[PDB]
There are 2 protein chains.
Amino acid sequence: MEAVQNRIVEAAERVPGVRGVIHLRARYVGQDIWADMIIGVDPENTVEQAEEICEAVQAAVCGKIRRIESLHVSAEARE
Amino acid sequence: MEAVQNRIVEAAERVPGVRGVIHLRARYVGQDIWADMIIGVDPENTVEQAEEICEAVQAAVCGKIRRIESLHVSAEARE
């Protein structure tokens, strides 16, 4: 699982506006991965922008890691 | 194996100067992957440049796909 988690974090960090992965929980559901993630974002981004970044992370991570079949992304302000 | 081969091809194609992956043979040696690849390159690149691209592919692919423990890359002219 470490290898898949590393891939998830790297993919997320390369999305514009991500200020780190604060939390990542991944688990196997059969051979599929289901995951829950919290990203940091600029505290001065709007809520709408933060939700855009979260959606962009979901697209990037799911696009890169084919075994993921569920990914929920939320955001917190981070310096 | 299809999933690992897809990752190898995508990583290679994103290296400056690669004009497709012409051939890729990958096999498991225990849990490790050993692979042999041919890339296309500009026919007007120098031999030295082509060898640089091959080295850059080897770095990019091995950097991205942690299970690869041997990767040989060669080049052919391609339009």
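Just so you know, the numbers here start at 1 and follow the chain as drawn.
Recorded method for this deposit: X-ray crystallography, 1.4 Å.
Backbone N, Cα and C atoms are what each Cβ position is placed from, and that goes for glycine too.
Taken verbatim from Swiss-Prot:
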{"type": "BINDING", "residues": "A:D36, A:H72", "note": "Fe cation 1 binding site"}
{"type": "MUTAGEN", "residues": "A:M37 to L (Swiss-Prot position 250)", "note": "CTD behaves like wild-type"}
{"type": "MUTAGEN", "residues": "A:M37 to P (Swiss-Prot position 250)", "note": "Severely impaired magnetic response, cells make very few, small magnetite particles, less MamB and MamM protein accumulate. CTD no longer dimerizes, CTD has cannot fold properly and is unstable"}
{"type": "MUTAGEN", "residues": "A:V47 to P (Swiss-Prot position 260)", "note": "CTD dimerizes, binds fewer cations. Loss of magnetic response, still stabilizes MamB"}
{"type": "MUTAGEN", "residues": "A:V47 to R (Swiss-Prot position 260)", "note": "Loss of magnetic response, still stabilizes MamB, CTD dimerizes, binds cations, dimer interface is tighter and twisted"}
{"type": "MUTAGEN", "residues": "A:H72 to A (Swiss-Prot position 285)", "note": "Wild-type magnetic response, no change in magnetite crystal size, number or shape"}
{"type": "MUTAGEN", "residues": "A:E76 to A (Swiss-Prot position 289)", "note": "Nearly wild-type magnetic response, fewer magnetite crystals of normal size and shape"}
{"type": "BINDING", "residues": "A:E76", "note": "Fe cation 3 binding site"}
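Structure with Swiss-Prot features highlighted.
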residue: A:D36; record: Fe cation 1 binding site; contacts (Cβ under 8 Å, 6+ apart): A:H23, A:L24, A:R25, A:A26, A:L71, A:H72
residue: A:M37; record: mutagenesis position; contacts (Cβ under 8 Å, 6+ apart): A:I8, A:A12, A:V21, A:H23, A:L24, A:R25, A:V57, A:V61, A:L71, A:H72, A:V73, A:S74
residue: A:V47; record: mutagenesis position; contacts (Cβ under 8 Å, 6+ apart): none
residue: A:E76; record: mutagenesis position; contacts (Cβ under 8 Å, 6+ apart): A:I22, A:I38, A:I39, A:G40, A:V41
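Cβ neighbour count for A:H72 (mutagenesis position): 12 (other Cβ atoms within 10 Å of its Cβ, all protein chains included). DSSP gives A:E76 (mutagenesis position) a strand state.
Under DSSP, A:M37 (mutagenesis position) is assigned to a strand (E or B) in the three-state scheme.
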